[PDB]
Amino acid sequence: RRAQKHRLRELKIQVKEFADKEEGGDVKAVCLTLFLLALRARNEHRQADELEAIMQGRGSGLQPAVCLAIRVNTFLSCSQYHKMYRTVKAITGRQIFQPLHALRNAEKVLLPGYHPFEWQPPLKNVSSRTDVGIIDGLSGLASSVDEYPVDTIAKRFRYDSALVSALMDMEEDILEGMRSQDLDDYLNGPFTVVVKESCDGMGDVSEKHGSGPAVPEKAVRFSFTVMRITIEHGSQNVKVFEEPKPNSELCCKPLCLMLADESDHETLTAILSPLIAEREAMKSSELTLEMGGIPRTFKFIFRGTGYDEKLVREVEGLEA
Amino acid sequence: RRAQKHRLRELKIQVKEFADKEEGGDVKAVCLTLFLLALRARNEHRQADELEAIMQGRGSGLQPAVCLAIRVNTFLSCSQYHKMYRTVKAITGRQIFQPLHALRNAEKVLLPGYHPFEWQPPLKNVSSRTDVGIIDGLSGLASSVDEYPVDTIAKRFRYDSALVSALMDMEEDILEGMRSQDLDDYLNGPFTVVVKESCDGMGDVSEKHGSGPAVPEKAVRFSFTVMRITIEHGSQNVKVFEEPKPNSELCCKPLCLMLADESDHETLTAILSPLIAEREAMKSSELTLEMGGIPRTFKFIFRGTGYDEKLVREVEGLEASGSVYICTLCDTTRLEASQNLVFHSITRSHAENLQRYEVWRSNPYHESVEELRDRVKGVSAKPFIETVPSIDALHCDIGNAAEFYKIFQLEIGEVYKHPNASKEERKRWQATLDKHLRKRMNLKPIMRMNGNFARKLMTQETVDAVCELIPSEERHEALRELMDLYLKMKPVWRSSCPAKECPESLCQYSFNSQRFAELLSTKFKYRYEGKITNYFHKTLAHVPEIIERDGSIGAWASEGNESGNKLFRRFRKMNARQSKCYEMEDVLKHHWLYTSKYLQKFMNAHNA
DNA sequence: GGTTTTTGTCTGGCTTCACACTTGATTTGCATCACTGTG
DNA sequence: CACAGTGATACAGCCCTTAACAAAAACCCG
DNA sequence: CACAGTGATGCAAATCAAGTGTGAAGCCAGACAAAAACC
DNA sequence: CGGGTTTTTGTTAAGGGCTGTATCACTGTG
Ligand SMILES: [Ca+2]
Ligand SMILES: [Ca+2]
Ligand SMILES: [Zn+2]
């Protein structure tokens, strides 16, 4: 490297002084172009195509989004992925899989708290901030010695931000659906979105050791799916996206996981009150989101169909 | 392509004149150097390495062996690997990975039954064929409706085939160790191989649907691992290998997997008889096997230590498990063991148990039931598996920790002043002990005691948190000193090399044992007058003798077999066919592939 | 209209990739089989 | 002293620019 | 009428290795000649 | 045999950016 730099001590100087004049000072692009022309003069076309793919990250590389998709949908843990990446490094020599920090950087885009959303009218009792991530499910429940004892752990997502992330994960799907029925592409009619929220407790979940309250060995999950999305066109309505597998495990997007008891009622109400408040506030509100270069509005219709009979009774008044 | 030549016309002239006058005339090469310099300055070393690889010899494409190694060690299943390979191919273009059929072809080298071998003394009662794979564990037992009913599903490797597969998987480690010992390389002396047999029966395995016998919901695994390999040189032998993690899940090798009850002696013996026949046949023979192009001979020394207390009682011939004869190494009654607590001797063996069964059956002296049992020292059944006298470290620790838990539960109630207590009092003692244990050291209450619970409860903070609930001070000091004694005792029978990393502890074990025994006999007369646990008996009597006889206690423990049991459920649920007739075979093959070591060095290529 | 950029061509000569036929010889892809797991 | 995870976080290693100087290996010829 | 596995088996589709003479395409030489977006 | 010339490789310190590994309290099969 040092010998090449010392021999090439001037060539960089005049190529950069020309780049400052002809282009602006982008030495990498002009050097790549000159290499491509040199290869063409030497008559290698497949090699030039491969180099172009490499510069575009197609011939190799496996972009971090693709690597994260592989790791997540292959049910591979982070440590196992690191082992596989390290051994592929050592053997092949190139970088076929991306590093864990790159995966984690690409992770933040899909998680809630990255896109900007504005409400009109603003949601009642819901903050207008657009960077809320994983918040405590207790909603700041009083946990001193003087009040009702708390023995639950709950991490939950704000309902509106979670809906924004779920809608943005299917941006291409919504565009394709709107293209399929020969509608426009920049149409910004008010979308009508129906969401099936399902809550069901579990049993025989092993309580762990470690610092925390006397947590019972029961877990209650809250989740929602996006069933269908429609736009208002002309006098009637037309569907854009319909889930082909409504009962699959790939559509039951989680919302709020608390390791509490289903039979216990006070803690259940305390933890699930904020979500119901947000849902009631959003029942009559309009969500604005920058959907692929054109702002479009959203509407929400909620159906609580995914409850078993015992929880339905325990919630909606009925006894036993 | 054409509209970009008129920015480069005014530059290629000086580029090529410089190349002619200084480099020699090459333009593509000098531009390669310039582009590498620019890319490395821009901090695009990934692209720089890709360009270097593509311009140099193309290293694209992984070997089927390394693909299989990744697929097995990264805990992956065939369908997930297939979709990973499909997406990688479809996106990258070139086929970096290798297909499932190629991986399946490449995995026949490691599985037993593909390499040639022979025995210099022809083994008795077993075929010399060298192309046997997974053979039925039932050994062709009669399944006719008229015969004794069968309810077991067993798939099994032949013992010598598994041994030769393991040995020439071990081949390159053996060669590397031989080089590292400053010896020759092509020497072919009588190798001695020491292997460890571990057997344990599990529970709560979910029986599947489908055609098959009335199989129970219990499983028994029979696994072995290679510990030491030695070869003779002049007047001494050299340690050609030594297992670094004898208790890991990467060393125990599955050999015979069956779904049968541990205590169902009928089917247990029915399935394990061929294994003992093979062990007896090959315990007095010699194996000739090529090793890197040069034949080498193998001797075998066989030891059984991976057996739990109940399984030793069942297969060695002791009464049931409780009896009055408590130890599996010495013939001493529970009361006599409770009064002596110090001095004993290891005096049981498989041949002694066989002859004692012969005496019990024939009754050569015309004597009654009680006196005959007294003469036969509790042997009331004929043994069928040879096991050496040893101690299972994990179960010993678990039992000792449970006993200490009960001692704390009693002491927080001061039973020494209240000889009579009620069930409500005992329940309240248990509840307060659990609450304060949680509050102080933060352990949840459990009903079956684990080993992590043992390790966390065997601390000084434990006796601290207990004694802050005991009003008296004499109990405080007694518990503290007993706890210190136990912590000084534990390292000896839990370390891989007791004679290396714990010399002072090993030396002081005897004095600590005497102090512990007399402390119990004096300050704990309310628990240990006329009765003591077999695990305390073992720890206080037999551990130094076993150290002197063997070399280490704990390297032969059942930690590896427990880890294999952990792997068994994962393999059954994600890496095996979900049918009652092929699941066991698939689990056996995948577990053998995982425990293979040729597929493990590939994932440690980063240190090369 | 001026100015600059962007494509187009010119003929002889060079290299570089695809194929024209045939017969095997592999490698690779995907459907089938009776089952599980969370209730 | 069971041993291989399990994932987020933070610090260390390696390497790029500036520019002038220093230690070291290969031929030429008196 | 849940749905994503679970791995071995087996047949069908795809790719290729062997022989040399073609075509078909990209590019090199330095120079001349029309379209198109800002004034 | 050794200056003399030419070429190869490294070195000093201030910053930026990617990459690798140790650390934290825990898990499970018992
Ligand atoms: Ca349920
Ligand atoms: Ca067991
Ligand atoms: Zn004993």
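We number chain A the way Swiss-Prot does; in order, the residues shown are 401-720.
Just so it is clear, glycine is given a Cβ too, placed from its N, Cα and C backbone atoms.
Under its mutagenesis annotations, Swiss-Prot gives A:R401 to A the following note: Allows robust hairpin activity. Using a 10 Å Cβ-Cβ cutoff, A:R401 (mutagenesis position) registers 9 neighbours.
DSSP gives A:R402 (mutagenesis position) a helix state. For the mutagenesis experiment A:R402 to A, the note given by Swiss-Prot reads: Defects in converting nicked products to hairpins.
The annotation that Swiss-Prot gives for the mutagenesis experiment A:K405 to A reads: Reduced hairpin activity. Over all protein chains present, the Cβ of A:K405 (mutagenesis position) has 13 other Cβ atoms lying within 10 Å.
The Cβ neighbour count for A:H406 (mutagenesis position), using a 10 Å radius and every protein chain shown, is 8. Quoted from Swiss-Prot, the note on the mutagenesis of A:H406 to A is: Allows robust hairpin activity.
Record note (Swiss-Prot), mutagenesis A:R407 to A: Impairs DNA-binding and reduces hairpin formation without affecting nicking activity. The unchanged residue is displayed. Reduced to three states, the DSSP call for A:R407 (mutagenesis position) is helix. If you take the C-beta of A:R407 (mutagenesis position) and look for same-chain residues 6 or more apart in sequence within under 8 angstroms, you find none.
DSSP gives A:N443 (mutagenesis position) a coil state; it is part of no helix or strand. Around the Cβ of A:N443 (mutagenesis position), the number of neighbouring Cβ atoms within 10 Å comes to 8. Swiss-Prot gives this note for the published mutagenesis A:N443 to A: Impairs DNA-binding; when associated with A-445.
For the mutagenesis experiment A:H445 to A, the note given by Swiss-Prot reads: Impairs DNA-binding; when associated with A-443. Around A:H445 (mutagenesis position), no same-chain residue six or more apart in sequence has its CB under 8 Å from its CB.
Annotation of the published mutagenesis A:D546 to A in Swiss-Prot: Loss of DNA-binding; the original residue is retained in the structure shown. Counting every protein chain shown, 5 other Cβ atoms lie within 10 Å of the Cβ of A:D546 (mutagenesis position).
A:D560 to A appears in Swiss-Prot as a published mutagenesis result, with the remark: Loss of DNA-binding. Within the same chain, the residues at least 6 positions away from A:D560 (mutagenesis position) whose Cβ sits under 8 Å from its Cβ are A:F517, A:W519, A:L523, A:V526, A:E678, A:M682, A:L687, listed in sequence order.
In Swiss-Prot, a mutagenesis experiment is listed as A:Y707 to A, annotated with the note Deficient in both nicking and hairpin formation. A sphere of 10 angstroms centred on the C-beta of A:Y707 (mutagenesis position) encloses 16 other C-beta atoms. Taken residue by residue with DSSP, A:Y707 (mutagenesis position) is part of neither helix nor strand, so it is coil.
Put simply, A:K405 (mutagenesis position) is 28 Å from A:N443 (mutagenesis position) when counted between their Cα atoms. Spacing of A:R401 (mutagenesis position) relative to A:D546 (mutagenesis position) is 70 Å (Cα to Cα, whole number). DSSP assigns A:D560 (mutagenesis position) to a helical segment in the three-state reduction. Candidate mutagenesis positions A:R402, A:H445, A:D546, A:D560 yield none lying near chain B, with Cβ-Cβ distance under 8 angstroms. A:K405 (mutagenesis position) sits 70 Å from A:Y707 (mutagenesis position), taking the Cα positions as reference. Distance from the CA of A:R402 (mutagenesis position) to the CA of A:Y707 (mutagenesis position) is 69 Å. Cα spacing between A:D546 (mutagenesis position) and A:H406 (mutagenesis position): 75 Å, rounded to the nearest whole number. Cβ neighbour count for A:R402 (mutagenesis position): 6 (other Cβ atoms within 10 Å of its Cβ, all protein chains included).
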